[PDB]
Amino acid sequence: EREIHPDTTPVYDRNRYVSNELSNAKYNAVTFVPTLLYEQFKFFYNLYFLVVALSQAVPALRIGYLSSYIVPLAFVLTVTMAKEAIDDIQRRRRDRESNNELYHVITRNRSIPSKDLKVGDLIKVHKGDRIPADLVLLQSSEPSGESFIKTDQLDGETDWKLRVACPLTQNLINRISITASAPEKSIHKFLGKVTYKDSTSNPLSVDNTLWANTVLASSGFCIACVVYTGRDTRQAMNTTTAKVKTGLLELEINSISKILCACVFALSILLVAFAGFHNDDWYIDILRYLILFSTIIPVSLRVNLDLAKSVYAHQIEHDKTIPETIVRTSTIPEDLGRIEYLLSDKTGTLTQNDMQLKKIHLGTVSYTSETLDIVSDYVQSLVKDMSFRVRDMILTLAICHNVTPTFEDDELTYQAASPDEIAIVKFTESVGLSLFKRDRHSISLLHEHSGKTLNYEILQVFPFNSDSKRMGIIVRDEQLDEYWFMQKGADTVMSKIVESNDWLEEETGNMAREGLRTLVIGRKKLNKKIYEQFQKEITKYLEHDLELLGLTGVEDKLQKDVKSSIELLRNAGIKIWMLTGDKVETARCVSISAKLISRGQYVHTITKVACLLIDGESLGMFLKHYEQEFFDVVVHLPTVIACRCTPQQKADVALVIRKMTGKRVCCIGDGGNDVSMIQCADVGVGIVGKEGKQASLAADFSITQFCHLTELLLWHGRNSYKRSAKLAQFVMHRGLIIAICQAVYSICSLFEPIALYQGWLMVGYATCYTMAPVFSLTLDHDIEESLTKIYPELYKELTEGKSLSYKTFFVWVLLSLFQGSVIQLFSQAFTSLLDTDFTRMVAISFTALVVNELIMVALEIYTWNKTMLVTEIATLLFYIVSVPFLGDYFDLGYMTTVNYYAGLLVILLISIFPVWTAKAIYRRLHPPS
Ligand SMILES: Nc1ncnc2c1ncn2[C@@H]1O[C@H](COP(=O)(O)OP(=O)(O)CP(=O)(O)O)[C@@H](O)[C@H]1O
Ligand SMILES: [Mg+2]
């Protein structure tokens, strides 16, 4: 709470208030680098190769070139800051160029920057410039004081918001004082007071304030007074750092990284023990040999995965089948492939948000889409008692809504913040009572039918609330001058308020199991004196005693091709729930019509202080104490339906599921009514085409309505997981092969394992000779995108993890042992291992190893793309031409013997025959189609 006076300039200009300068990282950015790295320092593989780097800091463990040392760590740092440092420096850039934006001061009569701006002084902000800070409107260019504002960057709202000024201060210019409250966090709330001469209090709210990222129009300029200072602005509190996201793939990579660390440590112990424990310094020997074993795999895997994220995001955002998709968190674009649960809303996500009124019932008299003649002639007769009730009901429909019009040649269009009333006005104009232009800021109501033009005006309005479930108005006529109080909303709150009437409950139930969402209308005749004593000013006095008018039933057309999507889902074996705050009867009806339940599948319901339905209170009570047994029940049930849920229990459901099973779930939603279930989700998908947009921009993914996600999960997540699995398999594959090569060399020559490979050879093998086949396999697939619909069942082949486990690691280890051992032993046997021809043995070893890699990458090929087959030939010719001139220091010699090629071909044939035959027999064993 503060008191703002514009005439007391120095007391805020000097100090006591935060300057408009925003600083992010200066003199602390260095302190920022380890702690952020600390999360990366939490993962044991980063620890692993970071200690590999740190080992050579001792001036005794330099075993290879420094060019083999700097490039991996430098390149991984370059990649990992490539995404974030550019954004950080751009943030600093438009922070600095915004804080020097010149602004005119009424008192100082000259332009000053944002730094010189203070609190309480009056600024004329123009149409073509953004609002600098948080202010409150006191005078505008419009005599009414109303203007349209834009906050596309402040919050997720994209439409243009009404903002009125104080009527007392809009006429002004004498000095005017304000009183404000403490800094808060709410993005849709404000409170204040205006004090003028002789202390005349004037109220303030969110309707009369402008914040830091607001954009002005609907005027030329306006006079506004600053309120919040620097850090006190809500953007400094309502914006928080995004939490780190962890995928299961990287966790199991960390696990197998520890496994490989232990394995190579044991191998180093074995080689050192077999050496004879000489040289009197065992520890330096085991450390240097460990580093020699640990210099190929851990760093290459990281960059391969990062390039995988990059190309995967490119492929997602470069599909004609998937128009206008946005990835917002590229840290884990991978877990979508292994998802078992779907948590979703029906509002927009599972619907088209197209509304049509179908049945309306008043006084045991039911009207439908048909029989519009009676209601039409009633409208024409507006300008016995049942007819009067009908026309009054039409009047209440046509007035109480908060819809905005827009004119064109014909079929005048309507937009609002709740489109159910757009459906209402559509029905009313279809009957014959055509509403027209609405000020929605001043008092005007125009309604023309086949007769004569009718005009009203609202005496007072109360906006709808997400908790009040109500909206009420009072309206005065000009033609007949009566006071009509009208109330609209849910019956659950106003049923006891309206009357002691009997015919509400059972009819609401009737249209409930008709699959119709229904709201209810009441009226009351008021007078002038009670209206003005009400206007003297809590909520209790507004509603005293109403009278029921009727109720309406509106249906919605479900989303395009829901049934195909759902059948593809449970032929993919994936599990889907349904949590939404709707009513139980409309929920079961819409799930039946969406074919969420097949034949049979008995439905059970829960109400407390196959299929199953549970209310929100009972959901919280079962998530309250009886947690674990409830979790055990819900996991095995094919479908779960919940009703009457405010988002906190949705977030709790997500948290307890992810914490009690450790699996990856998908939680898709839209609008402000489900903001929590994305921010706590493993993946969040945005919905476009519906009024709500903050959740979609605050999400991680974006699809049109529902369809893309389907093809995003079947054809894209599965392929992503398969190619990542092949990448990991191949990288540990050739790393273990070369490591076993050095190991067998040390067995056959007890000098040192270092003596086999040093220098540029291992550098090029780590970087230049092998990455191109890996990135070629990164693009390879098997099944066309058009064919993923026919065969979703392959999902049931990835839920278990048969490709990433301990046994998979052992299988790849054993295969690598086999091939590396046969190559090394046969080479040493056929080449007569000595110290003179050592160049010949090491050359044929490197050549055979690299060509074996470049052939086995071709073995694991499903489709032969025109862009893929060139990649390995380029590396092959690069190897061929890199021998005589590029390297030309190590392993120099002839090597072009007639018997050399024969021996090489036979040894490679021996090494690649059993795996090729095994793949052929496995293809004969498990034929896909
Ligand atoms: N402006 C409004 N004020 C009060 N209640 C409303 C409303 N618009 C719709 N309702 C009804 O109240 C219930 C909850 O509305 P809420 O304020 O949570 O928005 P919502 O996004 O959940 C609409 P829905 O549930 O139909 O998708 C809905 O079942 C709806 O029928
Ligand atoms: Mg929402």
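Chain A is numbered as in Swiss-Prot; shown residues: 154-325, 331-541, 560-713, 732-803, 822-1141, in order.
Including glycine, each Cβ sits where the backbone N, Cα and C put it.
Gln193 to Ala appears in Swiss-Prot as a published mutagenesis result, with the remark: Sensitive to duramycin (phosphatidylethanolamine-binding cytotoxin). Localization to the Golgi apparatus appears normal. Long-range neighbours of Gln193 (mutagenesis position) (same chain, six or more residues apart, CB within less than 8 Å of its CB): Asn199, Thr233.
Here the residue is the original one, while Swiss-Prot reports the published mutagenesis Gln209 to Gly with the comment Sensitive to duramycin (phosphatidylethanolamine-binding cytotoxin) and papuamide A (phosphatidylserine-binding cytotoxin). Localization to the Golgi apparatus appears normal. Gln209 (mutagenesis position) falls within neither a helix nor a strand when secondary structure is assigned with DSSP, and so counts as coil.
Taken residue by residue with DSSP, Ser221 (mutagenesis position) is part of a helix. According to Swiss-Prot, the mutagenesis experiment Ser221 to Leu carries the annotation: Sensitive to duramycin (phosphatidylethanolamine-binding cytotoxin).
The Cβ of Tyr222 (mutagenesis position) lies under 8 Å from the Cβ of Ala206, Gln209, each of these being in the same chain and 6 or more residues away along the sequence. Under its mutagenesis entries, Swiss-Prot includes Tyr222 to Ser with the note: Does not appear to affect its physical interaction with ANY1. Increases localization to late Golgi compartments. Decreases cell population growth; when associated with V-228 and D-237.
Quoted from Swiss-Prot, the note on the mutagenesis of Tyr222 to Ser or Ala is: May enhance substrate loading. Decreases cell population growth; when associated with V-228 and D-237.
Under the heading of mutagenesis, Swiss-Prot lists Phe228 to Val and annotates it as follows: Decreases cell population growth; when associated with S-222 and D-237. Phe228 (mutagenesis position) falls within a helix when secondary structure is assigned with DSSP. Counted within 10 Å of its Cβ, the other Cβ atoms near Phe228 (mutagenesis position) come to 15, all protein chains included.
Packing around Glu237 (mutagenesis position) is summarised by its Cβ count: 10 other Cβ atoms lie within 10 angstroms of its Cβ, all protein chains included. What Swiss-Prot says about the mutagenesis result for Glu237 to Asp is this: Sensitive to duramycin (phosphatidylethanolamine-binding cytotoxin) and papuamide A (phosphatidylserine-binding cytotoxin). Localization to the Golgi apparatus appears normal. Decreases cell population growth; when associated with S-222 and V-228.
Here the residue is the original one, while Swiss-Prot reports the published mutagenesis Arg247 to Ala or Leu with the comment Sensitive to duramycin (phosphatidylethanolamine-binding cytotoxin). Within 10 Å of the C-beta of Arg247 (mutagenesis position) there are 9 other C-beta atoms, taking all protein chains into account.
For the recorded site, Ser452 (mutagenesis position), the DSSP three-state label reads coil. Under its mutagenesis entries, Swiss-Prot includes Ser452 to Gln with the note: Sensitive to papuamide A (phosphatidylserine-binding cytotoxin). Localization to the Golgi apparatus appears normal.
Other C-beta atoms found within 10 angstroms of the C-beta of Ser452 (mutagenesis position) number 22, with every protein chain shown included. Experimental mutagenesis is annotated in Swiss-Prot for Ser452 to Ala or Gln, with the remark: Sensitive to duramycin (phosphatidylethanolamine-binding cytotoxin).
According to Swiss-Prot, the experimentally introduced change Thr453 to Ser is described as follows: Sensitive to papuamide A. A C-beta separation below 8 Å, combined with a sequence spacing of at least six in one chain, links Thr453 (mutagenesis position) to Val205, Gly217, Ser221, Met974, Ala978.
Taking Cβ-Cβ distances under 8 Å and a sequence gap of 6 or more within the same chain, the neighbours of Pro456 (mutagenesis position) are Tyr198, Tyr201, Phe202, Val205, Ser415. While the structure shown retains the original residue, Swiss-Prot records the mutagenesis experiment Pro456 to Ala with this note: No apparent effect on viability. Sensitive to duramycin (phosphatidylethanolamine-binding cytotoxin) and papuamide A (phosphatidylserine-binding cytotoxin). Localization to the Golgi apparatus appears normal.
In Swiss-Prot, a mutagenesis experiment is listed as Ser488 to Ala, annotated with the note Localization to the Golgi apparatus appears normal. In sequence order, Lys236, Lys467, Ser468, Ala471 make up the list of same-chain residues 6 or more apart from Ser488 (mutagenesis position) whose Cβ falls under 8 Å from its Cβ.
In three-state terms derived from DSSP, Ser488 (mutagenesis position) belongs to neither a helical nor a strand segment and is classed as coil. Under its mutagenesis annotations, Swiss-Prot gives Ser488 to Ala or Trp the following note: Sensitive to duramycin (phosphatidylethanolamine-binding cytotoxin) and papuamide A (phosphatidylserine-binding cytotoxin).
Feature annotation from Swiss-Prot assigns ATP binding site to 503-505, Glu597, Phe640, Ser642, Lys645, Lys664, 693-694, 774-776, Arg856, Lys862, 885-886. The C-beta environment of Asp886 (Mg(2+) binding site), restricted to residues of the same chain at least 6 apart in sequence and closer than 8 Å, consists of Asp503, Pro859, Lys862, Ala907.
According to DSSP, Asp503 (ATP binding site) sits in a coil region rather than a helix or strand. Positions annotated as active site, 4-aspartylphosphate intermediate by Swiss-Prot: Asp503.
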Discussion item. Can you tell me which of these recorded positions sit near ligand 1, meaning the Cβ is under 6 Å from at least one of its atoms: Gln209, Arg247, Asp503, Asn885?
Written reply: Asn885
Item to complete: Would you list the other residues of this chain near Mg(2+) - those whose C-beta lies within 8 angstroms of the C-beta centroid of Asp503, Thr505, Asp882, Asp886 - in sequence order?
Response: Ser502, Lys504, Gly506, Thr507, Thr774, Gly881, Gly883, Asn885, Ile899, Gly904, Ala907
Item to complete: For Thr694 (ATP binding site) and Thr505 (Mg(2+) binding site), determine the Cα separation and express it in whole Å.
Response: 15
Worksheet item: How long is the line from the C-alpha of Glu597 (ATP binding site) to the C-alpha of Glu237 (mutagenesis position), rounded to the nearest angstrom?
Response: 45
Discussion item. Before the 18 missing residues sits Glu713, after them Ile732; how far apart are their C-alpha atoms, in Å?
Written reply: 9
Worksheet entry | C-beta crowding around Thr694 (ATP binding site), within 10 angstroms | 22
Fill in: For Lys645 (ATP binding site), the one of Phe228, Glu237, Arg247, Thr505, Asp882 that lies nearest, given that the recorded positions are compared by Cα
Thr505
Practice prompt. Calculate the distance in Å between the alpha carbons (Cα) of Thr505 (Mg(2+) binding site) and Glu237 (mutagenesis position), and round it to a whole number.
Written response: 35
Discussion item. Need the DSSP three-state call for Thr694 (ATP binding site) to compare against my parser.
Written reply: strand
Worksheet item: Looking at the binding-site residues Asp776, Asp882, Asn885, which has the shortest Cα distance to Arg247 (mutagenesis position)?
Response: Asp882
